[PDB]
Amino acid sequence: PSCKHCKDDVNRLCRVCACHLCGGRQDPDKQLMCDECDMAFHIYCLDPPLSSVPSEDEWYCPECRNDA
Amino acid sequence: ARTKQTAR
Ligand SMILES: [Zn+2]
Ligand SMILES: [Zn+2]
Ligand SMILES: [Zn+2]
Ligand SMILES: [Zn+2]
């Protein structure tokens, strides 16, 4: 299928092709795409969780972001 | 930021 880990099964979790933290496919409008690793993250799964999608051009996930 | 899907 498109994803060899979950075989695209909508009823299966997948941290590769869906939210990298929870594996959920819901709310794609709230899944930020990391501008380094291209993994998806629900705004609400992040720590800290964000109440809305950031305005800035680029976004980096917890695995890729530089130390603050 | 990019999202998996956008309103537009
Ligand atoms: Zn998958
Ligand atoms: Zn990871
Ligand atoms: Zn999630
Ligand atoms: Zn990343």
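All residue numbers given for chain A refer to Swiss-Prot; the residues shown span 300-367 in order.
Determination method: X-ray crystallography, 1.8 Å.
Cβ coordinates come from backbone N, Cα and C, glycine included.
Record note (Swiss-Prot), mutagenesis A:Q330 to A or K: Does not affect ability to bind histone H3 peptide. The unchanged residue is displayed. Every protein chain considered, the tally of other Cβ atoms within 10 Å of the Cβ of A:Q330 (mutagenesis position) stands at 24.
A:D334 (mutagenesis position) is surrounded by 14 other CB atoms, counting those within 10 A of its CB over all protein chains shown. Under mutagenesis, Swiss-Prot gives A:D334 to A with this note: Impaired binding to histone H3.
Quoted from Swiss-Prot, the note on mutagenesis experiment A:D337 to A is: Impaired binding to histone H3. Spatially close to A:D337 (mutagenesis position) yet at least six residues away along the chain is no residue at all, judged by Cβ distances under 8 angstroms.
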Looking only at DSSP and grouping its letters into three states, which state does A:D337 (mutagenesis position) belong to? coil
